[PDB]
Amino acid sequence: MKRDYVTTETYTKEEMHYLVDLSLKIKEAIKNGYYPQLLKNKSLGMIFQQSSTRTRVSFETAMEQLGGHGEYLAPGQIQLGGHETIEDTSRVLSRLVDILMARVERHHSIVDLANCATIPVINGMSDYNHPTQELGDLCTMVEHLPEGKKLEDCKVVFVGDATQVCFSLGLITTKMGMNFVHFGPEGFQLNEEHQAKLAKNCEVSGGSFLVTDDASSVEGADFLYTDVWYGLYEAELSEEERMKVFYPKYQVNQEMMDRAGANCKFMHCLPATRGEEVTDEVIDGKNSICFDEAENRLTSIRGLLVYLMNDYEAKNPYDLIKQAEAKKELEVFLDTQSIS
Amino acid sequence: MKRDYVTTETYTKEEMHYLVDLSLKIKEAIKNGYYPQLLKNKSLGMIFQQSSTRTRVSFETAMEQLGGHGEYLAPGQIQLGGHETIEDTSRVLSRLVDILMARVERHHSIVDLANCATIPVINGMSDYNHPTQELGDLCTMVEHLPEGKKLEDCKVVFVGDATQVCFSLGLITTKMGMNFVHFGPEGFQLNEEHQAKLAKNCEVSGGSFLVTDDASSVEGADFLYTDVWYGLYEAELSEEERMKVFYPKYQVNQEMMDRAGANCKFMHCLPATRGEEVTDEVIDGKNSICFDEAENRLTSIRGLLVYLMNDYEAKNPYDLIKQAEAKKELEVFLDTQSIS
Amino acid sequence: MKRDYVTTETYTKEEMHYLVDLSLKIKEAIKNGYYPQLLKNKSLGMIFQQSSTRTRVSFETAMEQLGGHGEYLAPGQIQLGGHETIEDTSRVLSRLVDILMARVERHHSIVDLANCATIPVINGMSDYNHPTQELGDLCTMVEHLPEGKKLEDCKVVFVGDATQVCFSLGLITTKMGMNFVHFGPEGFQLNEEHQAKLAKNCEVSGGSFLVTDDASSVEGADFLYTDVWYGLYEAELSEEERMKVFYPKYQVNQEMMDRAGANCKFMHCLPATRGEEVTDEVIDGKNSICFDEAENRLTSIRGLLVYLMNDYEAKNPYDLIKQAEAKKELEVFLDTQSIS
Ligand SMILES: NCCCCNC(=O)CP(=O)(O)O
Ligand SMILES: NCCCCNC(=O)CP(=O)(O)O
Ligand SMILES: NCCCCNC(=O)CP(=O)(O)O
Ligand code: NI
């Protein structure tokens, strides 16, 4: 058996809390120069159907820091495509690596990869959701609490397009019992199906959620979060199209931050298109925490990797007697046996 | 000096036997959670001119499991092409990595890479042959013997196109003293030059070989093996073209397996095109061993890497006095010496 | 704080001397089978905007040999481009890897990467200069001194186009107090701005420099060095164009070597276009040292990596008490704490 990390919809608040603390304790070790060798000789397959800097480099660096290795399996480098299905790729990689991740164009790809694999599979972003971004963002908000506020007393407002990150921020904030708002224009708001999933989180958590085009909704935000306006990477809105939909109302400028409140922190998943969703003043300013946020992509990925591999090993333990037998037989062979 | 693994034509039965046992003993160690650090700090260059999932990931995972690292040198990433020849690439990489592999469009490329390199070179597939697939397939057949049969008493029938895998399966089966058949249609059968090389293997080994379009030839097979119908990756047959040549006679369906025999196991090098060469029923069925086969691509590559590097080191031993001298001088330099 | 390696213009002769000795002592260790684990669990980001065999493989192999790992971040794989600026890429990678290198189309890219990063950045070649090639070439000339000559008594003549390598060879040779010549045709010579920088090196070093189209200038060379004629990779001269400019006067043939002197050694940064800049006879001949030169790309990159990371760690030391605290808290968490 195994466990996947495809959506936080399969994780409780208490589980996400553990993942936060695990990630933070690994971070503090590494920040101070102790690299815990928790994944010695382990291999991670990384399937990327789209561009990535933070997610990809976090996975690859994480593996090295923990004593393992990440393999960048790009499109067209591997047989997946015309020559081979997702199902076969999954079943085969299950024999050849210890853990798998993928950034996919369509969510069904990551779901099928997970369902067909006997090893843990992690969603590195889909058109639906972005669960590693959730955990990284949670870690970041935990590290940047307003003085005299608990996490669940905080208000998080996402500004602009209903992207997979928008929705993921909603999923995680409501899961943790926080107050969430999507401030977005008509036609680009979280839809009713998405809102129903947020409602369902709030029934359990005590959190709240609002989807609105009212500019006053940013007032009181502890975290103000934004993303690009060009939509899905395979069918991007042009500069003219997206400016017409979103600008100037949804640009996160200094005026909007101050309307949120003097203490409100700015978050962006990155990459940012400067001068559209956010201005240079905000993103490089005194209240921007998006670079710490970027760091925490690695923070959270180290935690996910360690938890999933530990869970896997506890469910599939090595037989220690057979291990000793196998070590010894190999040693005898190497010492006494020759091709000639 | 060094040794290469370009074709099993340069290896005896007794040598292939050693490579099998080496590979199997490393597998048993790793299966039970002991990772033998046999290639510490060693670097493998991986040149891929074509797509690959099993071969590439096996090489990269193998290096990590054994304490080393594999570098994916893709086409156009490196200077090989307009800017630089195979010969120069080989001579230069010989200075920069410890062992080299390549999947090539044309066999002469891998031969020239081998002849110009002072380090071991492994053929990761060519339009002529596929020697790592041979060793993996041998390991698989050894692990899946029919009850009450020795390896050399087994009958292996390849169905369909005379691909490099078809021929490689012939080379290895005849080398080991087994009985080989290519069941293929006129115009797509192993040619006379290829058959002569099989005949020459059989003179030494006591094995046999047949090339035929007779459907009854599958009867008695212990292993029934197939491959895709679209030919060479740079000039693929279309769906319509290849179906016209091969379908339905050469599709491995449940009817063909049962005609072979109730105990016959199904093998495919993968990737498979489901619904052409083989049906979903066979490939996912009770007698399919192609996923174990896929696993054994890694099994065999770990063995090849270890043998070739051990052979290299025995032929080019480190001077231990110089090693100690060099370690100490470096330590003095690092402790006492400064850029300022 | 940190230090970069973008140009040798920021390094003294005495500093380059240290880098040579460091590199040579690491080489001698590794040549004799001791791999110094000086970069344990460290991650290197490698941004390549252009093709590379020696530079890329040297970086990736170097990291493995020293106990770390190099990540090949290719164009379009990462978000740099339409989606993200160099500045943001730099600031983000500073959080996700420990050291960064890049081969860039335009020099400003590498300068901006360096200025925006809090981690060390290395220039892996630009349209302006090639500083890792300088150090590798210096190491090579030091290892191949003519009997009875000091380094600073040697004459180095570069033949042909005023490439970034031509200029870099000038920078390093003059920095070290050597005698430099560019033998090149009118219109393709080092320009006045470039010559001024060489003059400035010579004022301090006691070296000399000449830029000329006089064929007799090769006479007395201890090292005769050449490069391709097709210019910048994004806008290459055709075969016909470059032959018209350079051939036959600037082809390094056996006649030119013998005119330089019987002892003169031939150098090329590679890759070479055989039959243009240099003939098969010279490059494969008794006086060619370009393959040792190629080896020393790795030699020098190992030294640069170690020096820059050591400098970084001395400027940003780990707190040992916090390190011990963090190790222990993580151990308690892993032993006592559970997601359930
Ligand atoms: N709507 C676009 C969401 C992008 C999220 N960004 C990331 O995950 C960071 P990177 O891995 O793409 O660098
Ligand atoms: N005639 C096509 C033969 C393909 C052989 N297949 C393999 O080696 C597996 P992969 O490395 O291509 O995934
Ligand atoms: N004028 C072209 C200079 C090329 C320099 N060559 C190199 O750095 C070797 P590689 O890293 O391109 O293989
Ligand atoms: Ni790697």
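Start at 1 and count along the chain as shown; that gives each residue its number.
Method of determination (from the header): X-ray crystallography, 2.5 Å.
Backbone N, Cα and C atoms are what each Cβ position is placed from, and that goes for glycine too.
Database features, via Swiss-Prot:
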type	residues	note
BINDING	A:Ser52, A:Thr53, A:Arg54, A:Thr55, A:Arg56, A:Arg103, A:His130	carbamoyl phosphate binding site
BINDING	A:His268, A:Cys269, A:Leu270, A:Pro271	putrescine binding site
MUTAGEN	A:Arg54 to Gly	Loss of activity with putrescine and ornithine
DSSP three-state assignment for A:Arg54 (mutagenesis position): helix
Is there any among the binding-site residues A:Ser52, A:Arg103, A:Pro271 whose Cβ is under 8 Å from chain C, and which ones, in sequence order? A:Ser52, A:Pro271
Taking the Cβ of A:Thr55 (carbamoyl phosphate binding site) as the centre, count every other Cβ atom within 10 Å, in any protein chain shown. 26
Taking all protein chains shown into account, the Cβ-based neighbour count within 10 Å for A:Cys269 (putrescine binding site) is 26
For A:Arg103 (carbamoyl phosphate binding site), what is the secondary structure state per DSSP, taken as helix, strand or coil? strand
Name the residues of the same chain, 6+ apart in sequence, whose Cβ is under 8 Å from the Cβ of A:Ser52 (carbamoyl phosphate binding site)? A:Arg103, A:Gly124, A:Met125
Collapsed DSSP category at A:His268 (putrescine binding site): strand
About how far apart, in whole Å, are the alpha carbons (Cα) of A:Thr55 (carbamoyl phosphate binding site) and A:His268 (putrescine binding site)? 14
Tell me, how many other CB atoms lie within 10 A of the CB of A:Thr53 (carbamoyl phosphate binding site), whichever protein chain they belong to? 24
Which residues, in sequence order, are found in the same chain with Cβ within 8 Å of the centroid defined by the Cβ atoms of A:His268, A:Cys269, A:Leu270, A:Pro271 at the putrescine site, excluding those residues themselves? A:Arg54, A:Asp227, A:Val228, A:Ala272, A:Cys290, A:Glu293, A:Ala294
Taking each of A:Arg54, A:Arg56, A:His130 in turn, which of these recorded positions have a Cα lying within 10 angstroms of the Cα of A:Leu270 (putrescine binding site)? A:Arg54
Less than 6 Å between Cβ and the nearest atom of ligand 1 is the rule; apply it to the recorded positions A:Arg54, A:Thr55, A:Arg103, A:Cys269. A:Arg54, A:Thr55, A:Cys269
